[PDB]
Amino acid sequence: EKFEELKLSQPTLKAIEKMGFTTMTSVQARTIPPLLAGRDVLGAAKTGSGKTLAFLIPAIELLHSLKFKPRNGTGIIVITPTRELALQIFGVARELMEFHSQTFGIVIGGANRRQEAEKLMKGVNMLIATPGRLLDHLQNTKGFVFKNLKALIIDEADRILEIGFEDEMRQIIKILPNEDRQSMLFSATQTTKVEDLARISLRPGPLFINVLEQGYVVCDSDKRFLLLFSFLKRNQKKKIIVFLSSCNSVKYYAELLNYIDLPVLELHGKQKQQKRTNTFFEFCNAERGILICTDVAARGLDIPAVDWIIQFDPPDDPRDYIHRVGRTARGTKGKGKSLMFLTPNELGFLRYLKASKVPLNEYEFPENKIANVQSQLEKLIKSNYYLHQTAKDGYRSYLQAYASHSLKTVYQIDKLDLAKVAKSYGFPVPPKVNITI
RNA sequence: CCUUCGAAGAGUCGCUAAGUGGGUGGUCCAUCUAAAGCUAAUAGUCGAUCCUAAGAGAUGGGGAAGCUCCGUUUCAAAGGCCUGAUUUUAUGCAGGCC
């Protein structure tokens, strides 16, 4: 099960060697060879099990063999349920086409409408997108060539139907071509709707592959980051993993904490694969330090034994988060204590904690022990252009990931005070972010 | 190449507007972007000269596409003269008459 075993192109091998992957795992060892044959796959691998390369490499190989050009339109369409996971997949795909001549693009909710439209206008050979914006771009943009679709990939069909995109998926299937298209579906679990969607999107008979309490802290939106900094500074000697909603917020927090003399490591989907591997390998043997990473980037990774796991931002998949508080304790034999920051408006999440029957513990913090570095942070943001831009980007990404959360009954953006949210990023007045509120 | 953004001519279009608007065509579609602009291929002494007469006619103002016309003191800032120890926070004109 090695990459050199399979007959592939030269740029593909160059990119794979650059990312550092040599020994492919089982999921990408029992699916890629059938995929180069041109059949259809209904997989069941969990997210982060290496299936990303498994469904990517055939797409790049097909585009290379067919020798696509920008004026040929799109040839590969990947459909993902969440905004942040599509960014990770797009970041992975940017490195498999470093030397190839094809074109890659991203279409997700909350992004620039006209910029995405123009990127489609120029001709994008591989599009990674969310179901909601795909319908808009298909039914509204003129000049988006998609009649030359050669393959289609669905990721986390269970998540897509759970969020409520089944009508959108049906309309998308009714729009996209069907004859030359050889399709692909992946889903960790499978309910009736999963094969209901699989039947109308796959050729008949496709091959299928089979693979301790929790704490919380109630904090105000203008004091979340400052309290987090206080806690991290007070607990530097321990091992802490901090989860954030987006990659831009992860990088901004890491850079800021390193600028204020607090050493932290960072993981996000906009970094190199080798950089991510190096940092995660470093974190697993240092027995000290703080790692800040996104929720999705820490899904496939096997979390080591750490002293604290903080969920600073709302979880991407609360259904998985409720189970993980017991799953990681089943795996890790150490007392890895969990913490979750909740604002007063989104305090209803505790219901899902109570209903799912998990023990619940509340933590207090004195108001006058907070770091009192707000003035320094605001003075630094007004002075350093680079830090100002990174803070604005993190604010943008946090709002964009908060707006499109599946749990609309809990995480509603209309009840979020944007002034206080931007206060925690060092902004007196909120920067303007184009979000439907 | 990547990323974040991304205005558009009103007494005008048609009494009097609009912004995924608007203009013009085709048996829903096609095509442009007005209400802004540039761009080659014998006398001091006798008369006049001075004065005003009926009237004509500038200025102020108004009409008319204009050559020009009306109106003659009119809702014009329409000009002369005089006085003074040199003018009281220190030598930058004050007052009066018609």
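Residues displayed in chain A correspond, in order, to Swiss-Prot positions 42-252, 264-489.
How was it done? The header gives electron microscopy, 3.0 Å.
The backbone N, Cα and C atoms fix where each Cβ goes, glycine too.
Per Swiss-Prot, these features apply:
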BINDING   A:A86, A:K87, A:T88, A:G89, A:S90, A:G91, A:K92, A:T93  ATP binding site
DOMAIN    A:73-249  domain 'Helicase ATP-binding'
MUTAGEN   A:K92 to A  Lethal in vivo and impairs ATPase with 2-5% of wild-type ATPase activity, a 20-fold higher KM for ATP and prevents RNA/DNA heteroduplexes unwinding activity in vitro. Leads to 13% of wild-type ATPase activity and higher RNA/DNA heteroduplexes unwinding activity in vitro; when associated with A-389
MUTAGEN   A:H105 to Y  Decreases the amount of 40S ribosomal subunits at 37 degrees Celsius; when associated with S-315 and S-393
MUTAGEN   A:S228 to A  Slow growth at 18 and 16 degrees Celsius, no growth at 14 degrees Celsius and drastic decrease of the amount of 40S ribosomal subunits at 30 degrees Celsius in vivo. Leads to 70-80% of wild-type ATPase activity, a 2-fold lower KM for ATP and a slightly reduced RNA/DNA heteroduplexes unwinding activity in vitro
MUTAGEN   A:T230 to A  Lethal in vivo and leads to 70-80% of wild-type ATPase activity, a 2-fold lower KM for ATP and a reduced RNA/DNA heteroduplexes unwinding activity in vitro
MUTAGEN   A:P315 to S  Decreases the amount of 40S ribosomal subunits at 37 degrees Celsius; when associated with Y-105 and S-393
MUTAGEN   A:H375 to E  Lethal in vivo and leads to 70-80% of wild-type ATPase activity, a 2-fold lower KM for ATP and a reduced RNA/DNA heteroduplexes unwinding activity in vitro
MUTAGEN   A:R376 to A  Lethal in vivo and leads to less than 30% of wild-type ATPase activity and a 2-fold lower KM for ATP in vitro
MUTAGEN   A:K389 to A  Increases 3-fold the ATPase activity and a higher RNA/DNA heteroduplexes unwinding activity in vitro. Leads to 13% of wild-type ATPase activity and lower RNA/DNA heteroduplexes unwinding activity in vitro; when associated with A-92
MUTAGEN   A:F393 to S  Decreases the amount of 40S ribosomal subunits at 37 degrees Celsius; when associated with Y-105 and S-315
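Close to the recorded ATP site, the chain also has A:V68, A:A95, A:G352: residues not among A:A86, A:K87, A:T88, A:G89, A:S90, A:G91, A:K92, A:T93 whose Cβ is within 8 Å of the site's Cβ mean position.
For A:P315 (mutagenesis position), the nearest neighbour among the binding-site residues A:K87, A:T88, A:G89, A:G91, A:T93, judged by Cα separation, is A:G89. Relative to A:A86 (ATP binding site), the mutagenesis positions with Cα atoms inside 10 Å are A:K92, A:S228, A:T230, the candidates having been A:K92, A:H105, A:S228, A:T230, A:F393.
Fewest other C-beta atoms within 10 Å: among the recorded positions A:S90, A:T93, A:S228, A:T230, that description fits A:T230. Of all the recorded positions in the list A:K87, A:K92, A:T93, A:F393, the shortest Cα-Cα distance to A:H375 (mutagenesis position) is found for A:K87. The Cβ of A:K92 (mutagenesis position) has 23 other Cβ atoms within 10 Å, all protein chains considered. Remark: of the recorded positions A:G89, A:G91, A:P315, the most isolated position is A:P315 (fewest other Cβ atoms within 10 Å of its Cβ).
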